[PDB]
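Trainee: Below: one structure in structure tokens.
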Amino acid sequence: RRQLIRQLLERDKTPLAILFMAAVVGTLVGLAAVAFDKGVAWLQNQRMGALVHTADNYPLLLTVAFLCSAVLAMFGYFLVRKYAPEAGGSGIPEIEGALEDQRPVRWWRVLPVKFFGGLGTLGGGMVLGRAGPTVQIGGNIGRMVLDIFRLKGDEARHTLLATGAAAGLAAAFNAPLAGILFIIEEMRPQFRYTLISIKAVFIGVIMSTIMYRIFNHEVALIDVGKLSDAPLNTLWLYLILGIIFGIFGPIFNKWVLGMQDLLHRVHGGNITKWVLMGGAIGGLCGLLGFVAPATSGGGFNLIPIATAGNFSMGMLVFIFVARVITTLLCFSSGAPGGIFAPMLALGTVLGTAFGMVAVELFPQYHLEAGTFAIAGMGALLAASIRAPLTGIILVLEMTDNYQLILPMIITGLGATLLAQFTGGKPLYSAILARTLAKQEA
Amino acid sequence: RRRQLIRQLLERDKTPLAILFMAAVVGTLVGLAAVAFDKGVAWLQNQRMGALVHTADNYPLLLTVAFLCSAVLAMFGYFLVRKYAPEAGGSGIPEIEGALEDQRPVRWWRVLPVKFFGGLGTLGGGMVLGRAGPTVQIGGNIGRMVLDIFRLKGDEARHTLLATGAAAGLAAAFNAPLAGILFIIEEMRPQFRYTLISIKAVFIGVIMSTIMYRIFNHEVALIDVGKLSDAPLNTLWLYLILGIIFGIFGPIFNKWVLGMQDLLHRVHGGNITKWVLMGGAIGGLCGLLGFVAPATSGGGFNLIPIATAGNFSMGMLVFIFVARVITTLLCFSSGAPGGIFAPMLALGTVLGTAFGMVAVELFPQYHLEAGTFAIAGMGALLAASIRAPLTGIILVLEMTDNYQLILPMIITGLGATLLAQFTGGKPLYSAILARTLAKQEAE
């Protein structure tokens, strides 16, 4: 107790040095994150202008689509396998690991690999997100300044690694809060005390978000408008939807885990069968990117279209299954780049579908499907990644429909609740586990 | 410890269904409780106005029943606290914070009636005090009481239902779900060691609470501020400045509240009757101020939209800030039942507004609205005096829906905590918990 009294009186006194260096990490991650994003766009762009150069010979343009992305794919699968293997998949598990002191931050290897590796997979139009990549990049960015400036101490190593990861999700979504909240909900050591200064992570998130804004202002990644409010007599439908995400989450989770296994057979561990296989996936993604663009790429493009109910019911069901397919294929392949963001599209689509049904079952509720799209947008995040506070807050920061907070929070819990009750797990904790298991075996 | 972690990682987020269900119960009661507390406080402030109209001609008589009404209810509240539950004086947040450290008892049989009826006295009197503390402590004990009744066992359950209590507690106070949840996991939970507090469960509690408040309070916001103008990048540096301003003020304010506790203690020395009398004097001053200068008394939620909208002269903004600082200290440092959290929103708004004023005239190249600076400054005393910036930013966001100001709100907030740290200041709740924990041994 007299310990506590002495501790209370000492609370929130983050070492100025830790604070100042947070500012620099955030800034470096911001620029980096910005740089990564523009990079991706540019290459998605060239692949479009090359389909223009050959826009008459249909079997040929199908080819240059495939190849342009297939090649770009390969450069990434290669860049990871050869120089930094810890930069396959998301990279959140990896940095999550790092915060436990159970995996290594080889920044001199991963910064170039993840950044350029990510440039190829994403820029090739593969179904993966910049989040994991930017969270990882940001962690290593923060690690690198720790090293360079030779900051000593557990607190400095934990905090600077943390602000980098928050700054990087911030910068990838224009979600300063979601960034901060991710580190406190999910990313930090879940099972024991740690000295991570919240105020220092904040300071990093700002500089990160600010960089993003210098280069990306007057446009937002998702615009959805202002949707209707949600009647209290309407809320129970949001508990049902959360239950549907809650049973699905774990199933989807298994599938990403198992497809990891099954795709690993195709190459056995071999860098050449891998990159070859990788390029076939990546070439299929640049192919899909032309014949049916909603089945491929990041998926952000169809969130707004879906929310405004501008899809038929079939089109929705198509998009949902077509994207369950190409999400597992892309992420369980090993390719650098996350599953977080492509879940946003997955959830939005599922929700909208559920919205469509409500609208005709209950004309008395004066429903808009787009409200269920918004409740569902971070619902997969809640059921599979099991960070619903960060999901909810992210979607909020991304869609500005704050009057939907009750529906979103209800579907949120409805997902985490039923995900737990059907014995699913935190996917990023299942993956870090899967990786510490092969490490001591 | 690699092997332990692989085990732990795979067992993560598996909250006992008992705790989950009980969180829902705690939620629901905390909600009804807070709704009641709010409807109660309103009804009294009201009859008190019905009183003044009953005598709207004889000004000296009207200035009198203004005083006595608030004086009587003040006393009744001070009295309930000294006599039956002394740990229901002040905010209630340091206490429930203490409870999470297992260093202060949750005497729910005593505090539930004392805080609820004593707060109803002081708030209903029109004293300058928050509902936040009160409903946070009320909710904590509601939490404890369902723990006792259902005889749940295990640390998880205790801390959890305690945490869920205070979180659903704050959420119902403000219609602010995210802000409640966040307050638990930023400021409320134990700061220097690990704990097992299901976030999932606090979430379930918070939902139920917020839903209950929505049953009885739909369609009318605590604060309507409408949509304001955006902030240009080249304007952000002006928020960092305002942050710094709060950051030096934060700790200064803190000292006054603590010192004023000491100064006010000498007026009674501990004596229940001197104390109660002093409360009735204070209370009456407030109910008088409520008639003659309403912006200097009461909770302040009213003058928030006005300030943001630019309808106050700088003269008024200065008058309000000084006089409200003054009566905020008088009321909270006196140890009546009731918080300092909510009236720190008003103090901030005004201060922010004031800065927006001077900002607007100094920089017409910016096309400023003084109201963006008010909204920046709302969560700012929360950041500089309480050092819970992430809660204040999110709280205000929930309360004002101006998301396009997230960057300046954040920036002003960090500014506040940074300068509050640097200028040698401490979190107000923690420094009150410690003051009380230290006095526990001193004698």
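For chain B, we keep the numbers from Swiss-Prot: what you see runs 17-459, in order.
The header says X-ray crystallography, 3.0 Å.
Using the three backbone atoms N, Cα and C, a Cβ is placed for every residue, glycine included.
As listed in Swiss-Prot for this protein:
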type    : residues                               : note
MUTAGEN : B:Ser107 to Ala                        : Uncouples chloride transport from proton transport
BINDING : B:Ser107, B:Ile356, B:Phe357, B:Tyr445 : chloride binding site
MUTAGEN : B:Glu203 to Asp or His                 : No effect on proton and chloride transport
MUTAGEN : B:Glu203 to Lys or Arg                 : Decreased proton and chloride transport
MUTAGEN : B:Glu203 to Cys, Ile, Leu or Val       : Abolishes proton and chloride transport
MUTAGEN : B:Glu203 to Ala, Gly, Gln, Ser or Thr  : Abolishes proton transport, and reduces chloride transport
MUTAGEN : B:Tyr445 to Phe or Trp                 : No effect
MUTAGEN : B:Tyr445 to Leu                        : Alters stoichiometry of proton/chloride exchange
MUTAGEN : B:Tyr445 to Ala                        : Abolishes gating, permitting continuous rapid transit of chloride ions; when associated with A-148
Trainee: List, in sequence order, the residues of the same chain other than B:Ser107, B:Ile356, B:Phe357, B:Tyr445 whose Cβ lies within 8 Å of the centroid of the Cβ atoms of the recorded chloride site.
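Mentor: Going along the sequence, the neighbours come out as B:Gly106, B:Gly108, B:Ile109, B:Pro110, B:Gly146, B:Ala148, B:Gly149, B:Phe348, B:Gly355, B:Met360, B:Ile402, B:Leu444, B:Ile448.
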Trainee: If I restrict to non-local contacts, at least six residues apart, and a C-beta distance under 8 angstroms, what lies near B:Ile356 (chloride binding site) in its own chain?
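Mentor: In sequence order, B:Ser107, B:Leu145, B:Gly146, B:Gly149, B:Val273, B:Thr344, B:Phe348, B:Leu444 meet the Cβ cut-off.
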Trainee: Whole-number answer please: how many Å between the C-alpha atoms of B:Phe357 (chloride binding site) and B:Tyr445 (mutagenesis position)?
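Mentor: Counting only the Cα atoms, the answer is 10 Å.
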Trainee: For the chloride binding site, please report the maximum Cα-Cα distance among B:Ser107, B:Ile356, B:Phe357, B:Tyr445 in Å.
Mentor: 10
Trainee: For B:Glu203 (mutagenesis position), write down the residues of its own chain that are at least 6 apart in sequence and whose Cβ falls under 8 Å from its Cβ; none is a fine answer.
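Mentor: Expected: B:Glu113, B:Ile402, B:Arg403, B:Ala404, B:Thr407, B:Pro443, B:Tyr445.
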Trainee: Sort out for me which one of B:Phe357, B:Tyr445 has the most neighbouring CB atoms within 10 A, since those are the recorded positions we care about.
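Mentor: Its Cβ has the most other Cβ atoms within 10 Å: B:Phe357.
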Trainee: Tell me the Cβ neighbour count for B:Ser107 (mutagenesis position), meaning other Cβ atoms within 10 Å of its Cβ, over all protein chains shown.
Mentor: 25
